[PDB]
Amino acid sequence: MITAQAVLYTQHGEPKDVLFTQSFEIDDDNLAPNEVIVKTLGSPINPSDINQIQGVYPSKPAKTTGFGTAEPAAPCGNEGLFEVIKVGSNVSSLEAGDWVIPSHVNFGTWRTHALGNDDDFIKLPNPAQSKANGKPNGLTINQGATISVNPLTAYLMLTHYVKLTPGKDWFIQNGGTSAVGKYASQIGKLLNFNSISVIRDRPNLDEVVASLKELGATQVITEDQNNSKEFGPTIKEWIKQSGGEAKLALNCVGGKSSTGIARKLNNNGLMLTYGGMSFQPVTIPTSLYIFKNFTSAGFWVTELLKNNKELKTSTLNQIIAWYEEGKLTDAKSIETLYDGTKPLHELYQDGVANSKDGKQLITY
Amino acid sequence: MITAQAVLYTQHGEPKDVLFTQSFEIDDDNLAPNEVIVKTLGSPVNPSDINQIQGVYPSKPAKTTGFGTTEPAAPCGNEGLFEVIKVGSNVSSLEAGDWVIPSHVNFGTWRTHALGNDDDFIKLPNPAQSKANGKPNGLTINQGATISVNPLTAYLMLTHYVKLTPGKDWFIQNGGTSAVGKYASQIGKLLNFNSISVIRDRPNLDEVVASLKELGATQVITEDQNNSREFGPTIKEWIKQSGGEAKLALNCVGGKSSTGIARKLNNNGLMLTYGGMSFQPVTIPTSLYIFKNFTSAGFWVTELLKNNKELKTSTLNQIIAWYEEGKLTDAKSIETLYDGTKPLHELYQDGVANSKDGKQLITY
């Protein structure tokens, strides 16, 4: 038997209020033919995971007694990295030692172990396998545990919706220092797309600007410049002189910021909203729709890839390859190792509380 | 002290999600004068038990903390067979070794033992008692465990509502191979009622038709024949040539099936609906109401017998008699024995998931 720990809730609410830790047993000596047991290496805290516990995100795991609670309870977390420790007599796709991520959302990754079927998981290369394959880099734990949401989001928004002509066309984004924003700048560099990042002003602005330009942003402007009637024509010139067009905007902020990035598109532009900065609706002037033929749409990676294995696979492979090749870099997570000396749910509660410090990764 | 196990839920939902097993203690040295301890021999899984757990059946036991849970919990299952293991000093109606069923619904039969009062139970003859009383057969565990819903249902629909003239009149039923269907065919033979059973087509139709006719159906037709304009007059001839009338329809399917059987009744017919095949409302041509004085009503054994001990008794006594005399046969259940190597609730969960295989009886 294996003694595992899982972070559960029986009722929706704030994570500080409703999370608890449940001890449960996995029988590693009684695997059905297609079953696999995995041990968690690391899982992050994403806003979607929090929203899910809060009961305000319309994709969630069922509440059940399967972790040994009398009250139906749900697990937490939608992405993470695991290591296979044992497989059933009919599993060929996975082997002990393989690294895996969940093949689907709502699996529950804020826990020490899981029993599932082989098709509940997608194999990524472990560093030993990347090296054996002659790659310069194996994946880090953070890179594996955070590969499923933010990198795929950036890549798919940039390539799946409108075709940007390499060396000519532009995308514009707000939240330029966000995880997705930073991946989008790198991917624009890799694919030869021009881009403008819009960021909030700060004391070390010129420094942040240089850092984003190194990642791949062609130009970086402040939210004040995005708002600025005076500054607008300068942006028009950048795009005009390049020979291409600003065809795509990526919005994770809403409000004035979304208006600002939409205004900077050429006619027939598309905006994708993939996130929201608390309470702020997407605000677009009527004139853009009517006279510029602007279009505003959504992006949700969970829904897009729900029943599109081929698109997931192809996108995942590209992200893995770029990590192995050293061509893509993650932002560093704040990593908190689960010891057994402190209840697991408290580690994630702290992580929720300390969210603004940076991405929280609980490790094992 | 007796260590016992009960299948419970604290919240309604799917059995696969909300069931768990609770250990609890029964004090066998501390019986009140009218109390009785029993030990379960077997209890079936019926659709109403499932619908009760699901929270969509308007008859259910109260949730209490009486099994030693923190949250209020309900027990599961409404019928079953028990053996009396001890009685209090004022109990004359029962003795250790006796067989009993619950006297009322909502007792909770998916468990190893129960403490109740003597009027919580109804005595059935155990095999030893049946043979000692000169009868050719004692009841099987399956027969006792399933005596209280389906046999009483068939008996009462056929005798309690419209008086069918022995040797002449007809009833028609759909769900011909269901448990209730097969009891009704047998009761029709026993009481000398003519009957049509409507069934779904299958590769071994020849075998099923012969089986139903042996049980006592006068005629067996498929649902295609039930729907058939061409076939309709052939049925009218059966009835007409008999000198009797088709006075009663038993409906457990709804939809087109319910339409078809309604149309086969003579003037002044009565339909009883006692079940449905998921989301299919009872559908009756307007013309039958207006021009043929048709009536459609419902049957719910639980409600009919709730405050009618006399009718429940009389009916049960006849079914017991027929089983003892070898004049009634049950459909064989798929039996799963509880031996403590697998939690009891999982036995019931498997039985729910496997309901299509046939009637599931958990044994002890």
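Using Swiss-Prot numbers, chain B covers 23-386, in order.
Method of determination (from the header): X-ray crystallography, 2.0 Å.
Including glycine, each Cβ sits where the backbone N, Cα and C put it.
These features come from Swiss-Prot:
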| type | residues | note |
| --- | --- | --- |
| MUTAGEN | B:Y79 to N | 0.1% of catalytic activity |
| ACT_SITE | B:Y79 | active site, proton donor |
| BINDING | B:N172, B:199-202, B:222-224, B:296-299, B:321-323, B:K381 | NADP(+) binding site |
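For B:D223 (NADP(+) binding site), the same-chain residues that are 6 or more apart in sequence and have a Cβ closer than 8 Å to its Cβ are B:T244, B:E245, B:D246. In this structure, the C-alpha atom of B:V202 (NADP(+) binding site) lies 19 angstrom from that of B:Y79 (mutagenesis position). Taking the C-alpha positions, the distance from B:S200 (NADP(+) binding site) to B:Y79 (mutagenesis position) comes to 21 Å. B:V202 (NADP(+) binding site): 23 other CB atoms within 10 A of its CB, across all protein chains.
Neighbours of B:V323 (NADP(+) binding site), defined as other CB atoms within 10 A of its CB across all chains, total 23.
A simple Cβ count within 10 Å picks out one of the binding-site residues B:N172, B:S200 as the most packed, and that one is B:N172. A gap of 17 Å separates the Cα atoms of B:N172 (NADP(+) binding site) and B:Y79 (mutagenesis position). Non-local contacts of B:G298 (NADP(+) binding site) by the CB criterion (under 8 A, 6+ apart in sequence, same chain) comprise B:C274, B:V275, B:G276, B:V304.
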